[PDB]
Amino acid sequence: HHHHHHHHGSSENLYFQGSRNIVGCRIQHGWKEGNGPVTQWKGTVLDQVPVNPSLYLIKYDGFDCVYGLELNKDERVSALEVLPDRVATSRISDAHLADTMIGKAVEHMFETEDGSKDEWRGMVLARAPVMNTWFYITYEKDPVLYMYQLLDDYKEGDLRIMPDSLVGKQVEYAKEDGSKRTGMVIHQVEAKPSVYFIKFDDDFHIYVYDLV
Amino acid sequence: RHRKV
């Protein structure tokens, strides 16, 4: 019969996306911030979220914040090369000392713009998973996930110390301005199990909530 | 010696 085709396609045209495992990898790709210009980003893929494998956690060279990014889907992302990357292990100087910062409150020194001494209380959550001489750390009055070489910090005296599940679950946040923002819980902290990571659809930050 | 953004 001689009709107009309508949702025409073909099964051949239909390749998988996110085939190759890029965990551990070093990546460059482009970034089109709105109508803005196409800058290049380089970084290191730390994890791939088990309960949403569209989602990668990237550490970008010289951004302190960990980024959750849906690397294949996201259309601000272009030209995604996986660099080959080295036979440089970087092992850890003192792992008795590193293994007793997991879990601890800490006080972390930051310069202000004038070069004056600011200290921010945080918590150290875990050692980062690919670059395992960095730590996941979150802060009390910035509760998103950050990454630093907290030994280097301790070493130069810039850091001090003192004494089932719902992973998968979609969640929304109740703004006092009426709207909602939908995300999902993506990780549970092995050290402080009352602590989880949320990732909201409209933002690349991983947020750390204590949910008990 | 860390700058806040």
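Numbering starts at 1 and runs along the chain as displayed.
Looking at the header, which is where the method is noted, we find X-ray crystallography, 3.3 Å.
Cβ from N, Cα, C; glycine included.
Copied from Swiss-Prot, the annotated features are:
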- A:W31 to A (Swiss-Prot position 62): Decreased binding to histone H3 trimethylated at both 'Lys-4' and 'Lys-9' (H3K4me3K9me3) (MUTAGEN)
- A:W41 to A or R (Swiss-Prot position 72): Impaired binding to histone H3K4me3 and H3R8me2a and impaired ability to activate the Wnt signaling pathway. ecreased binding to histone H3 trimethylated at both 'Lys-4' and 'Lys-9' (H3K4me3K9me3) (MUTAGEN)
- A:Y60 to A (Swiss-Prot position 91): Decreased binding to histone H3 trimethylated at both 'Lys-4' and 'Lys-9' (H3K4me3K9me3) (MUTAGEN)
- A:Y67 to R (Swiss-Prot position 98): Impaired binding to histone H3K4me3 and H3R8me2a and impaired ability to activate the Wnt signaling pathway (MUTAGEN)
- A:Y67 to A (Swiss-Prot position 98): Decreased binding to histone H3 trimethylated at both 'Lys-4' and 'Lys-9' (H3K4me3K9me3) (MUTAGEN)
- A:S93 to A (Swiss-Prot position 124): Impaired phosphorylation (MUTAGEN)
- A:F110 to A (Swiss-Prot position 141): Impaired binding to histone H3K4me3 and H3R8me2a and impaired ability to activate the Wnt signaling pathway. Impaired ability to activate expression of pre-rRNA. Nearly abolished binding to histone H3 trimethylated at both 'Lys-4' and 'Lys-9' (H3K4me3K9me3) (MUTAGEN)
- A:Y139 to A (Swiss-Prot position 170): Impaired binding to histone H3K4me3 and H3R8me2a and impaired ability to activate the Wnt signaling pathway. Impaired ability to activate expression of pre-rRNA (MUTAGEN)
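A:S93 (mutagenesis position) has A:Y139 as its nearest neighbour among the mutagenesis positions A:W41, A:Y67, A:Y139, going by CA to CA distance. Reduced to three states, the DSSP call for A:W31 (mutagenesis position) is strand. Using a Cβ-Cβ cut-off of under 8 Å to chain B, none of the mutagenesis positions A:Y67, A:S93, A:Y139 qualifies. In three-state terms derived from DSSP, A:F110 (mutagenesis position) belongs to an extended strand segment. Separation across the 16-residue hole in the deposited chain, A:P163 to A:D164, is 27 Å (Cα atoms). Following the DSSP three-state reduction, the secondary structure of A:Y60 (mutagenesis position) is strand. Within the same chain, the residues at least 6 positions away from A:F110 (mutagenesis position) whose Cβ sits under 8 Å from its Cβ are A:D118, A:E119, A:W120, listed in sequence order. Within 10 Å of A:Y67 (mutagenesis position), as judged by C-alpha distances, no mutagenesis positions are found among A:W31, A:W41, A:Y139. When secondary structure is read from DSSP and collapsed to three states, A:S93 (mutagenesis position) falls in the coil class.
Residue pair A:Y60 (mutagenesis position) / A:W41 (mutagenesis position) shows a Cα separation of 7 Å. Neighbour density for A:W41 (mutagenesis position): within 10 A of its CB lie 17 other CB atoms from the protein chains shown. Around the Cβ of A:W31 (mutagenesis position), the number of neighbouring Cβ atoms within 10 Å comes to 17.
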